[PDB]
Amino acid sequence: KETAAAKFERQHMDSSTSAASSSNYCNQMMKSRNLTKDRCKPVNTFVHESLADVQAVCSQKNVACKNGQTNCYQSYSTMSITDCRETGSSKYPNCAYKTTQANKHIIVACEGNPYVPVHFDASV
Ligand SMILES: Nc1nc2c(ncn2[C@H]2C[C@H](O)[C@@H](COP(=O)(O)O)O2)c(=O)[nH]1
């Protein structure tokens, strides 16, 4: 099946853009990444950084996860991120999102060999 590490890249990585360009960003990216296929995923963050800069977070500030796990890491640097959150007009299969572009530090959980991000925890 897809790896936890490949699922994080499909859900979270957008190295192909620097920032969301239009209020449509989340609607197009949630659908094309397959995030709306069984239900509307309600919150999802996109990171507009190279894959190497985000895998590097796994060697940065170790912090507790929101759930208490201690395999979380916070980026030293802020990153370009897009927060996509479902709107009150959102109704399955026509999921709809509000797009918010920001520069925030990211908190990811890491696992494995090589030790890479497998979960997006929070932007701060
Ligand atoms: N699982 C997951 N949680 C996310 C993602 N992006 C943001 N969140 C989290 C971080 C915040 O704890 C929370 C949302 O509500 P708020 O309290 O209003 O910002 O959801 C994501 O991509 N995946």
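The residue numbers of chain A are those assigned by Swiss-Prot, with the residues present covering 27-150 sequentially.
Placed from the backbone N, Cα and C atoms, the Cβ positions cover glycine too.
Under the heading active site, proton acceptor, Swiss-Prot lists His38. Positions annotated as active site, proton donor by Swiss-Prot: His145. As annotated by Swiss-Prot, substrate binding site applies to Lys33, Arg36, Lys67, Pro68, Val69, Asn70, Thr71, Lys92, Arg111. A mutagenesis experiment is reported in Swiss-Prot for this position, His38 to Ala, and the note states: Loss of activity. The mutagenesis experiment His145 to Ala is recorded by Swiss-Prot, whose note states: Loss of activity.
Summary for the binding-site residues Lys67, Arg111: the Cβ-based neighbour count within 10 Å is maximal at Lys67. The DSSP secondary structure for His145 (mutagenesis position) is strand. Proximity note: of the listed recorded positions (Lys33, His38, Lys67, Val69, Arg111), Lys33, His38 have a CA within 10 Å of the CA of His145 (mutagenesis position), given in sequence order. Less than 6 Å separates the Cβ from ligand 1 in the case of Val69, drawn from the binding-site residues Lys33, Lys67, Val69 in sequence order. Other C-beta atoms found within 10 angstroms of the C-beta of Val69 (substrate binding site) number 10, with every protein chain shown included. The DSSP secondary structure for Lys67 (substrate binding site) is coil. Of the listed recorded positions, namely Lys33, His145, the sparsest Cβ surroundings within 10 Å are found at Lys33. Rounded to the nearest whole angstrom, the C-alpha distance between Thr71 (substrate binding site) and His38 (mutagenesis position) is 6. When the Cα atoms are compared, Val69 (substrate binding site) and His38 (mutagenesis position) turn out to be 11 Å apart. With respect to their backbone Cα atoms, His38 (mutagenesis position) and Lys67 (substrate binding site) stand 13 Å from each other. Cβ contacts within 10 Å of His38 (mutagenesis position), excluding its own Cβ and spanning all protein chains shown: 20.
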